[PDB]
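**Student:** Could you have a look at this structure, given as structure tokens, before my questions?
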Amino acid sequence: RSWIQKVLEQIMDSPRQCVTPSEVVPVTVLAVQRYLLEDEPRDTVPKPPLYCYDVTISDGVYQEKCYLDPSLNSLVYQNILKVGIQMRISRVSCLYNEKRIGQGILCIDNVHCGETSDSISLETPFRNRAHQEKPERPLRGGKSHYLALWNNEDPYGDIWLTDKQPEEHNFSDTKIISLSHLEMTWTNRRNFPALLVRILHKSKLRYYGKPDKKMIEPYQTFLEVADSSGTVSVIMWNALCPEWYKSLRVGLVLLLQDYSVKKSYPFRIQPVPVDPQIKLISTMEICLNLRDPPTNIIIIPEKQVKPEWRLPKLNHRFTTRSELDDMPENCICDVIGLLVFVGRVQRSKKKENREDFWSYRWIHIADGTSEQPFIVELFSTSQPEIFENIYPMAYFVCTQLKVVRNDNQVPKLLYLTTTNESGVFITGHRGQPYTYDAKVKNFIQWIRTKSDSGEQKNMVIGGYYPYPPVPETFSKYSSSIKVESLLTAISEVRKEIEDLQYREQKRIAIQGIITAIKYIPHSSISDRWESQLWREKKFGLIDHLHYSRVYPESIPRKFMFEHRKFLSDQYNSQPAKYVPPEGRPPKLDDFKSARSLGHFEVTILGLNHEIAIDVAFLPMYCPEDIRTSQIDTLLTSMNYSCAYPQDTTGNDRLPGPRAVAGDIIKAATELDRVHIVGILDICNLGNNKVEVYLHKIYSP
Amino acid sequence: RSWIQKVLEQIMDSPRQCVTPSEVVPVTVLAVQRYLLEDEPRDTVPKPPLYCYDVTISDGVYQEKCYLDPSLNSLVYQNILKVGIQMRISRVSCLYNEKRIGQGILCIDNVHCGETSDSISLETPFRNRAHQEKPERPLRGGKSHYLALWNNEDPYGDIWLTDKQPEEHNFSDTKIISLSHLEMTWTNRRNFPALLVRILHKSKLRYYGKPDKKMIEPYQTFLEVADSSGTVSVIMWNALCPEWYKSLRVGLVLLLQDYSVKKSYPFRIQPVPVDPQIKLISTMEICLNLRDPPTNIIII
DNA sequence: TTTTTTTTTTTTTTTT
């Protein structure tokens, strides 16, 4: 028999009772689906976690979906409870979903997540066939739905339908009034007639679901649509995004018929159209709510489009690196280029809610117009299939990129960022979606010229990439940070490390003195230096923090199209559901390191000589940068270009890695008893793998 | 040159080590302030004092604000260590504040307080300019502040401002509701509209800064403002008190915006106003925290 | 005592 069935029979007739199971045999996790925790008593002092998770264990005989007790949510937060792990259940309890007629829900009250399972069989049947239903929904609570395991803007599950194709509708007997006319007469007329518009901007999803509120699929997406008489902001309400979101895209002629015109929202701004001729309507807004007969939205095909209507054409503000160099800040633009680098999918905490996160990742889009790549801060645009599976050597096109500039720092910062109404599309060979635009044709011409010339731009994927480089002087660094939180204590650092969540990144500043720096030939005369101060105070340290370890996934690795899937999966966000690995995968140490140096280990003794720490120094600058003076100092972590070397062909005479390592060690030795201000980078790679890499050493 | 300079140069390179000063020269106390003793280990059976003291001993040349070892607070409880006295420091130590960029701090660890000085100079320069920063703050801690020397219900220091003046806020399109309106509708109002209240009673300050919890300006004052017939016990939190307490007098017409509404604190005792005709709303209370823009509190 | 941010809302009259 199966441990699942044994436990179920053991605790089936004692609902909501904590019962240690008779026998504990490891079970295999196969999925972790997240959803909102609702219908629980929030009066409790430890406010219930905002979200709860369902774990789909398997026992070799049957696989059953379990509801993890929210008290254990920290395990999923730190990615300890992965997919395909050998967890052992120490406590179990039953629970009946009164909103449904089914069986008990095995509740995992206590667990001991272990190691990976060598036998991950997804062919096992489901003990409770209700669990194996086509629409994958949460165990508890009416018509509940699942959210993306990490962020709230990524569509996830099966409710997100993608089967809305154009339909031929005859417009005879239809009025299709102009948007300006509607703006004039939306406060008097009763039956708002039809509208023929074209989507010009599609924005990310917005999850406004709150606990203990009678809300069903609380999603809203903002669409800007334009006709021959202006443009308006169209908003899709809950229960409509699931059916239409994955299908609606920019450039689709829609026929909205039964809508609701409201006064518009003052806390949300309407993006300016690419073509200024389009008159902007700001006093009006169109709300699309799900209706009984699904006719409120119709995707009119292009073939039916008549020039007589003169519908506005989807334009684009495509920009090239050279042009971007001359564009003021906050000047929206579009970028088409070749992905020559992709970074980890890091996460940041929303400033509004402490339990929500943004998923972002840095990518160096590049073109033939300049020698520097577009640095784009790619936040999730509710396009997980493209965002998660993005790889170098791909023609990438984003839609709405706000320009961000900072000239105070000596390394002038010029990186683009994705806006709310942005979009991501991967292009293939000649411009697939945007061939007509001349800039796309020029980019394709450059691609062909490079291909026939035998030149290939260097490619990288993943790694430790703290793009924003701290300024050259601590005063300028602190000009933005508050005085009370500017610095921390070497002792308090431990809590900072222990507070981060999956891929949450943090930057802290610590006051101390470099005591001993050691060089670790990383890839496959003096490498260690010790300070007399260290030899004296090493025996009187209260707590010597040891975080000078570099993980294999923090080393950027040169991309290889053949191992594309493996390389991508080694740096994406943790998948929600297990998927068996094709054949055997290679070793993450089997790929060449895009870096060009070995990592050092820096020991810092606090100003009071009581506490110490061991950070790891991971410079990303090549010796050519040293020779041409593209680095503020040898103790920094980035060259000014903030980009990896391209087709390195000039290291024949330049000092080798060992010479640069000796220079770095000597520079560190120059700071013997000097109170320096280190800038550390704390990133938690999940599964209790927190990397603490040094960024900059601000000397007096 | 000076005793201060000699001792500091002697003990700068040995933080958290106790060294008898090379020379013991009487030094005049020119100031004595009191602040919370957080960041100390509360695991010792003799729990360290809830407050520590900073003494601005002055030599003939300079005066450098020092730190009094909490074990010496007995000399201040009896007022034996007062301003204007002459004392002979016997033990010193160097401590570095890890939340500020600055030089070492002299840690007084044993004194022999004598008698009043014959000549006290208030014009002696400050050796360390950091000590001379106009918004005076305690030597230890990041955003710490000095309390009053003896009682905790008296504003003290430069954090307390009196610069607030009446402002002519236009009421062209300001949505002003009544207190009873919130009383009936405050659990459904996603946004709480503006208010136009008038102060009736202003309470004495209350310091709730415990040593272990990390709080900034643990100052809290309860103001009984009454808009229209209704009256509620508004309560200002955190660092809002030392920006509006020395300025707000009873009878000032306040315009509170971007506020919060919650349940009345269980042990709260709302005072009855002079006029009985008013309604004493005692179910919900408006909390005024420091919003990033300075529009939350505007007096008309 | 402490404690912040976010959106959601459907419907049968007028003629002068």
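Numbers in chain B come straight from Swiss-Prot, and the residues shown are 43-342, in order.
We read in the header that electron microscopy, 4.0 Å was used to get this structure.
Including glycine, each Cβ sits where the backbone N, Cα and C put it.
Quick paste of what Swiss-Prot says about this protein:
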type: MUTAGEN; residues: B:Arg240 to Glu; note: Decreased binding to single-stranded DNA; when associated with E-248; 252-E--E-256; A-279; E-304; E-310 and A-327
type: MUTAGEN; residues: B:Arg248 to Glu; note: Decreased binding to single-stranded DNA; when associated with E-240; 252-E--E-256; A-279; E-304; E-310 and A-327
type: MUTAGEN; residues: B:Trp279 to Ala; note: Decreased binding to single-stranded DNA; when associated with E-240; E-248; 252-E--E-256; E-304; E-310 and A-327
type: MUTAGEN; residues: B:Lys304 to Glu; note: Decreased binding to single-stranded DNA; when associated with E-240; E-248; 252-E--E-256; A-279; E-310 and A-327
type: MUTAGEN; residues: B:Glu327 to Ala; note: Decreased binding to single-stranded DNA; when associated with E-240; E-248; 252-E--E-256; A-279; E-304 and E-310
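Each of the listed features needs to be described in terms of its position in the shown structure.
**Tutor:** Around B:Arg240 (mutagenesis position), taking its Cβ as the centre, 16 other Cβ atoms fall within 10 Å, counting all chains.
For B:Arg248 (mutagenesis position), the Cβ neighbour count at a 10 Å cut-off comes to 14, with all displayed protein chains included. Following the DSSP three-state reduction, the secondary structure of B:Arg248 (mutagenesis position) is strand.
The DSSP secondary structure for B:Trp279 (mutagenesis position) is coil. A C-beta separation below 8 Å, combined with a sequence spacing of at least six in one chain, links B:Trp279 (mutagenesis position) to B:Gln262, B:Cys329, B:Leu330, B:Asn331, B:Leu332.
Cβ neighbours of B:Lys304 (mutagenesis position) (same chain, under 8 Å, six or more residues apart in sequence): B:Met326, B:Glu327, B:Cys329.
Residue density at B:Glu327 (mutagenesis position): 19 other Cβ atoms are found within 10 A of its Cβ, drawing on all protein chains shown.
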**Student:** Three states by DSSP: which one describes B:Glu327 (mutagenesis position)?
**Tutor:** strand
**Student:** Where does B:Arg240 (mutagenesis position) sit by DSSP, helix, strand or coil?
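**Tutor:** Where B:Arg240 (mutagenesis position) sits, the three-state DSSP reduction gives strand.
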**Student:** Using the alpha carbons only, what distance in Å do you get between B:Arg240 (mutagenesis position) and B:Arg248 (mutagenesis position) once rounded?
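**Tutor:** It is 22 Å, counting Cα to Cα.
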**Student:** Which of the three DSSP-derived classes (helix, strand, coil) applies to B:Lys304 (mutagenesis position)?
**Tutor:** strand
